[PDB]
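K.L.:
Just dropping this structure here.
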Amino acid sequence: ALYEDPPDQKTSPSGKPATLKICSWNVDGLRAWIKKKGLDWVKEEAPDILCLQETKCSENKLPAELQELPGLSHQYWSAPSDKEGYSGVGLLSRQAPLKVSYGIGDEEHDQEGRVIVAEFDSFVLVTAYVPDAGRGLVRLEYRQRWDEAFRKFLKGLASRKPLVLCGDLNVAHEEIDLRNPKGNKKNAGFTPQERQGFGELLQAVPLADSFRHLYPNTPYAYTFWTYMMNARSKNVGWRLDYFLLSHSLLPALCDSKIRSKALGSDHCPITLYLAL
DNA sequence: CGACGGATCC
DNA sequence: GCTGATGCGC
DNA sequence: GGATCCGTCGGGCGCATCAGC
């Protein structure tokens, strides 16, 4: 069945106005995403913080339009040291973070430009392109170790301000998070190993799924669709993109959106509204 | 990884 | 510089 | 035999390299 994201709730449960909008988007090729008119959707969306994943683009090769967004002038980029054309993350902010760091503090996992940490006054933001388990599950065991190191890095993130984890976590937590869970329990992103790791992220850090807290039984809500067999036209997809938040932030949670109409990638943009 | 084809199931 | 084959990873 | 279970195949994209010119 198709999916129409409910209208934006730009007010919290206590009637407080959204002071912060964050947009996360796996662009599957930032230079391609821009030629495909992706920055135009960002302009219309006017986010305060824009997190991008799978940039596939080093810093010296970023298109000049990216350095022309005035409401997103604070830009921070991370790419693999060896694999050019692979992975890559980005954080564009209206206001300068107090602190910007890269990696989960672990050499085995900090080589593929997958994590940017940005400390703001009231919260700590973390964008992530989590390792894929791969065709045939070749990189599953690596994903399992990444999960362990990520869980630990996040739980002890130095200080005590709430956490907003955003990005491509590369798993569909439960069966409601993908069209075909039965034929994908042995396919990357639906292995029980990965699904349990997400569960442990939630219990250990701890964190909550913004979208699922608001929409616990909303089906067909996906963020990724294979380009193959035009899976997007039939909404056969997976929710791999999320905003996970400390429970301290749930009183500030106005909404968590899925922008199913925005094109440019095999992923759709997600958006969080927060009243801080 | 969605689609498909074969195998099995009551 | 520019394109197309080839390879690799989603 | 309609419905379900499950393994195999073939394929959309982006970007890198390299050759040729």
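The numbering of chain A matches Swiss-Prot: 43-318, in order.
According to its header, this structure was worked out by X-ray crystallography, 2.1 Å.
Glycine is no exception: its Cβ is also placed from the backbone N, Cα and C atoms.
So Swiss-Prot says this about it:
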MUTAGEN   A:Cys65 to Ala  Abolishes the redox activity. Does not abolish the AP endodeoxyribonuclease and phosphodiesterase activities. Reduces protection from granzyme A-mediated cell death; when associated with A-31 and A-210
BINDING   A:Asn68, A:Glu96, A:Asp308  Mg(2+) 1 binding site
MUTAGEN   A:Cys93 to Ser  Does not abolish NO-induced nitrosylation. Abolishes NO-induced nitrosylation and translocation from the nucleus to the cytoplasm; when associated with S-310
MUTAGEN   A:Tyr171 to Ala, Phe or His  Abolishes the AP endodeoxyribonuclease activity
ACT_SITE  A:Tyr171  active site
MUTAGEN   A:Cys208 to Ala  Does not abolish the redox activity
MUTAGEN   A:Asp210 to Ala or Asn  Abolishes the AP endodeoxyribonuclease activity. Reduces protection from granzyme A-mediated cell death; when associated with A-31 and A-65
ACT_SITE  A:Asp210  active site, proton donor/acceptor
MUTAGEN   A:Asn212 to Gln or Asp  Decreases AP endodeoxyribonuclease activity
MUTAGEN   A:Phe266 to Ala  Strongly reduces AP endodeoxyribonuclease activity
MUTAGEN   A:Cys296 to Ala  Does not abolish the redox activity
MUTAGEN   A:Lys299 to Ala  Reduces the interaction with TOMM20. Abolishes localization in the mitochondria; when associated with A-301
MUTAGEN   A:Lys303 to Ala  Reduces the interaction with TOMM20
MUTAGEN   A:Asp308 to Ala  Reduces AP endodeoxyribonuclease activity. Nearly abolishes AP endodeoxyribonuclease activity; when associated with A-283
ACT_SITE  A:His309  active site, proton acceptor
MUTAGEN   A:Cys310 to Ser  Does not abolish NO-induced nitrosylation. Abolishes NO-induced nitrosylation and translocation from the nucleus to the cytoplasm; when associated with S-93
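Could you place the listed features in the three-dimensional structure?
P.N.:
For the recorded site, A:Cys65 (mutagenesis position), the DSSP three-state label reads strand. Every protein chain considered, the tally of other Cβ atoms within 10 Å of the Cβ of A:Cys65 (mutagenesis position) stands at 24.
Other Cβ atoms within 10 Å of the Cβ of A:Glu96 (Mg(2+) 1 binding site) number 24 in total over all chains.
For A:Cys93 (mutagenesis position), other Cβ atoms within 10 Å of its Cβ number 29. DSSP assigns A:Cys93 (mutagenesis position) to a strand.
For A:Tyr171 (mutagenesis position), the same-chain residues lying six or more positions away in sequence with a CB closer than 8 A to its CB are A:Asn68, A:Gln95, A:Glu96, A:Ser129, A:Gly130, A:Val131, A:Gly155, A:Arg156, A:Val157, A:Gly209, A:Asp210, A:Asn212.
Secondary structure at A:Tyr171 (mutagenesis position), taken from DSSP and collapsed to helix, strand or coil, is strand.
Secondary structure at A:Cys208 (mutagenesis position), as computed by DSSP, is strand. Neighbours of A:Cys208 (mutagenesis position), defined as other CB atoms within 10 A of its CB across all chains, total 25.
A sphere of 10 angstroms centred on the C-beta of A:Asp210 (mutagenesis position) encloses 28 other C-beta atoms.
Over all protein chains present, the Cβ of A:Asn212 (mutagenesis position) has 23 other Cβ atoms lying within 10 Å.
Within 10 Å of the C-beta of A:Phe266 (mutagenesis position) there are 22 other C-beta atoms, taking all protein chains into account.
When other Cβ atoms within 10 Å of the Cβ of A:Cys296 (mutagenesis position) are tallied across all protein chains shown, the result is 22. Mapped onto three states, the DSSP output places A:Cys296 (mutagenesis position) in strand.
Of all Cβ atoms in the shown protein chains, 23 besides its own fall within 10 Å of the Cβ of A:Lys299 (mutagenesis position).
Under 8 Å, Cβ to Cβ, and six or more positions away along its own chain, A:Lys303 (mutagenesis position) finds A:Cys310.
DSSP gives A:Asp308 (mutagenesis position) a coil state; it is part of no helix or strand. The Cβ of A:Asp308 (mutagenesis position) lies under 8 Å from the Cβ of A:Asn68, A:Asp70, A:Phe266, A:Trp267, A:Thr268, A:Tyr269, A:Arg274, each of these being in the same chain and 6 or more residues away along the sequence.
Around A:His309 (active site, proton acceptor), the C-beta neighbours below 8 angstroms that are at least 6 residues distant in the chain are A:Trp67, A:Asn68, A:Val69, A:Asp70, A:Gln95, A:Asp210, A:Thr265, A:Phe266, A:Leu282, A:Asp283.
Counting every protein chain shown, the Cβ of A:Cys310 (mutagenesis position) has 23 other Cβ atoms within 10 Å.
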K.L.:
Just to be sure I understand the packing, how many Cβ atoms besides its own are within 10 Å of the Cβ of A:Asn68 (Mg(2+) 1 binding site)?
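P.N.:
A count of 26.
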K.L.:
If we check Cα distances from A:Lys299 (mutagenesis position), which of the mutagenesis positions A:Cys65, A:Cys93, A:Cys208 wins as closest?
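P.N.:
Nearest candidate: A:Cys65.
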K.L.:
According to DSSP, folded down to helix, strand and coil, what is A:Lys303 (mutagenesis position)?
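P.N.:
Assignment for A:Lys303 (mutagenesis position) reads coil.
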K.L.:
Given the mutagenesis positions A:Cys65, A:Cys93, A:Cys296, which lie close to A:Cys208 (mutagenesis position), meaning Cα to Cα within 10 A?
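P.N.:
The mutagenesis positions close to A:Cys208 (mutagenesis position) (Cα within 10 Å), listed in sequence order, are A:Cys65, A:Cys93.
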